[PDB]
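K.L.:
Dumping the structure here so I can ask a few things about it.
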Amino acid sequence: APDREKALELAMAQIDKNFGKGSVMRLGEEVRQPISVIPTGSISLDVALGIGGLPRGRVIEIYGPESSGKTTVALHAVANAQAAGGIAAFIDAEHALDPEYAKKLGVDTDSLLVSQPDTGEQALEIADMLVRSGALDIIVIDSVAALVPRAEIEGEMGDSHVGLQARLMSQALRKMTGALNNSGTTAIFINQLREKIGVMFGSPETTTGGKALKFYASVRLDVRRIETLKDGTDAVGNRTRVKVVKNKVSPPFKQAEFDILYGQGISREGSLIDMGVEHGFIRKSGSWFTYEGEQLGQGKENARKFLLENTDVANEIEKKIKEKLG
């Protein structure tokens, strides 16, 4: 009771000191303030990070099977970082990006830097100096599994005696991190995979590069698709679930879900309905959503419709959901 809580709180103190920001931390803390934070679009995922958005000046890794929604976030994370006089850079190595879409999210493509490395070392060296500049305030290495070494991509082997794509990543991230912090340029890395089977086995290892990325990232996000959608017709989109499996700026293991419409991507509107009920700020009168008095409609997408008609009631519902959490 006495000397205990006393010796502990003290001990941890002696820890964070010679060990980064919050090395140790109880899963039920309040967290301080990393101010610099990029809205991830989805608010659900925002409070999830505890800090409300991606911690600026750090390395983020969004990993998950295909069709999940990794970039959608990343992109948004850019659409926001941008709509604030920010400069974004997109180190593409998958040659898989669709402006039309990234435009409907809020990215200023025309003003978006987008390189296309021919080798791994290249993709990373670029991001390095393209970081020192203190200009960029967010870069997005698209596809870690794609950062193939000059070697394997130069016939001379595919491996033979190495761990290159691993030795590679490590080397980079290393001198790549110290520089990120200074320039305060948060860096997102997209990881590619294939989903579960009830209980995970698979390859938490890595696409031989992410091994290091694990220890260097300050936040890691497990973006898995949970279930598709419908509303009379066929399907307007996927609902996705993100499990923040690591976090050195707030408590980890938090959850967050939200809708990705095949059209506009994230569904702010609907993202409110969900957190609207979970926070009582809106109620259900039997599949008939209603916000104190006036009903929104029968069915999430219907209330989404109505919520998508008038910005006011929305900004209001938003207004409250945010004050009940900070």
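Chain A is numbered as in Swiss-Prot; the shown residues are, in order, 5-330.
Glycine is treated like the rest: Cβ placed from N, Cα and C.
Take a look at what Swiss-Prot says about it:
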- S71, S72, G73, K74, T75, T76, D102, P103, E104, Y105: ATP binding site (BINDING)
- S71, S72, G73, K74, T75, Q196: phosphate binding site (BINDING)
- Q196 to A, E or N: Loss of residue movement, loss of switch function in crystal structures (MUTAGEN)
K.L.:
Under DSSP, is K74 (phosphate binding site) helix, strand or coil?
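P.N.:
In the DSSP reduction, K74 (phosphate binding site) maps to helix.
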K.L.:
State the count of C-beta atoms found within 10 angstroms of the C-beta of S72 (phosphate binding site), not counting that atom itself.
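P.N.:
24, counting other Cβ atoms within 10 Å of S72 (phosphate binding site).
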K.L.:
Who sits close to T75 (ATP binding site): which same-chain residues at least 6 apart have their Cβ under 8 Å from its Cβ?
P.N.:
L101, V144, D146, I194
K.L.:
So what sits near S71 (ATP binding site) in its own chain, CB-to-CB under 8 Å and at least six residues off in sequence?
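P.N.:
Those within reach of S71 (ATP binding site), by Cβ under 8 Å and sequence separation of 6 or more, are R229, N242.
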K.L.:
Would you count the other CB atoms within 10 A of the CB of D102 (ATP binding site), including those on all shown protein chains?
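P.N.:
Its Cβ shell of radius 10 Å holds 10 other Cβ atoms.
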K.L.:
Say you check the Cα of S72 (phosphate binding site) against those of the recorded positions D102, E104, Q196; which is nearest?
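P.N.:
Comparing Cα positions, the candidate nearest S72 (phosphate binding site) turns out to be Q196.
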K.L.:
Using a 10 Å radius around its CB, how many other CB atoms surround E104 (ATP binding site)?
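P.N.:
Taking every protein chain into account, the count is 7.
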